[PDB]
Amino acid sequence: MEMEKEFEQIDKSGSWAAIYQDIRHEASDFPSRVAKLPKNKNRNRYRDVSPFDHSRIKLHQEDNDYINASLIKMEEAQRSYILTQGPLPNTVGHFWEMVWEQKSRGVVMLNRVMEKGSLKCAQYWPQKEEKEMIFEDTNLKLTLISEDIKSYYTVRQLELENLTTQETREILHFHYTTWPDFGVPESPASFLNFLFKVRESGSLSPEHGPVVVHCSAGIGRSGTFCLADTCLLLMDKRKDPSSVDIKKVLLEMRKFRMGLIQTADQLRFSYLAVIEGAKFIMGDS
Ligand SMILES: CC(=O)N1C[C@@H](CO)[C@@H]2Oc3ccc(Cl)cc3[C@@H]21
Ligand SMILES: CC(=O)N1C[C@@H](CO)[C@@H]2Oc3ccc(Cl)cc3[C@@H]21
């Protein structure tokens, strides 16, 4: 079926939970043996969210190459994403090592450091120009260059230096700051505006390594971001945009990381975002 009318048909019939449970039943199951080794316990935030072995990002280290991060490679859309958990106190150096080694331009953050009164990720970037951060375990230096605070998101320019070679690179930090503590946003307008700002920066383009996107576990909000982006790109590429099947795209992405889209409300919100976005790309919003 088309998307917008499939959407109203699920609303009128109130069957979002059944649709979402079907997706959970059909999703791929691949091994995640490296994630479960005892030496990696303090490298995982949640015991039930792990990268598959076949798609995990490897650090360029011989001691321990493990990080909780996955490469999502979308062949028809010609887009790749790295989805990862929010960094832990003992993985902030690994996180920036990955950004460096994978040649990423941008980092997309979809959570606040504290939500619901609890810590959701480490404070892993510097908050003042004159107070830079040094990660001694991976030999990197990180400096805040500029910060632009807007009503729904903040963009930061960061300098990452490999202290071993003295090479430097500019990284863009795109921080969506207004996702609610509970539930999903009422309107997708600010989330779509944010997606378009990431696109306009070059951070999703083939002349760079894959964007790094995270929330707390790296599957819920993070899944919504890449699912919406890929579906909109396919609608632009194909002769028949109504052929884009958001459930099929989501199942394809779940071949590369488990659990993407965590609730039926996140699934409905993803439909809403693609539907509204497809009107702005052309003229009927
Ligand atoms: C650094 C810079 O000049 N630019 C312009 C665009 C590509 O030329 C990129 O989009 C953004 C957005 C936000 C920030 Cl802080 C920087 C950028 C980049
Ligand atoms: C492409 C798209 O569908 N959308 C949805 C709009 C809000 O409904 C978003 O913000 C922008 C801004 C500029 C452009 Cl070209 C596209 C958009 C987004």
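Cβ from N, Cα, C; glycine included.
Per Swiss-Prot, active site, phosphocysteine intermediate is recorded for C215. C215 (mutagenesis position) falls within neither a helix nor a strand when secondary structure is assigned with DSSP, and so counts as coil.
Residues or ranges marked as substrate binding site by Swiss-Prot: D181, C215, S216, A217, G218, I219, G220, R221, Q262.
Under mutagenesis, Swiss-Prot gives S50 to A or D with this note: No phosphorylation. Applying an 8 A CB threshold to same-chain residues 6+ apart, the list for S50 (mutagenesis position) reads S32, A35, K36, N44, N68, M258. The secondary structure of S50 (mutagenesis position), as reduced to three states from DSSP, is coil rather than helix or strand.
There are 9 other Cβ atoms within 10 Å of the Cβ belonging to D181 (mutagenesis position). Under its mutagenesis entries, Swiss-Prot includes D181 to A with the note: Substrate-trapping mutant.
Quoted from Swiss-Prot for the published mutagenesis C215 to S: Catalytically inactive mutant; abolishes sulfhydration. Proximity of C215 (mutagenesis position) to non-local residues of its own chain (separation of 6 or more, Cβ distance below 8 Å) is seen for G86, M109, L110, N111, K120, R221, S222, given in sequence order.
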Name the residues of the same chain, 6+ apart in sequence, whose Cβ is under 8 Å from the Cβ of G220 (substrate binding site)?
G259, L260, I261, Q262, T263, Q266
Pick out which of the binding-site residues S216, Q262 has the most other Cβ atoms within 10 Å of its own Cβ.
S216
How many Å lie between the Cα of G218 (substrate binding site) and the Cα of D181 (mutagenesis position)?
16
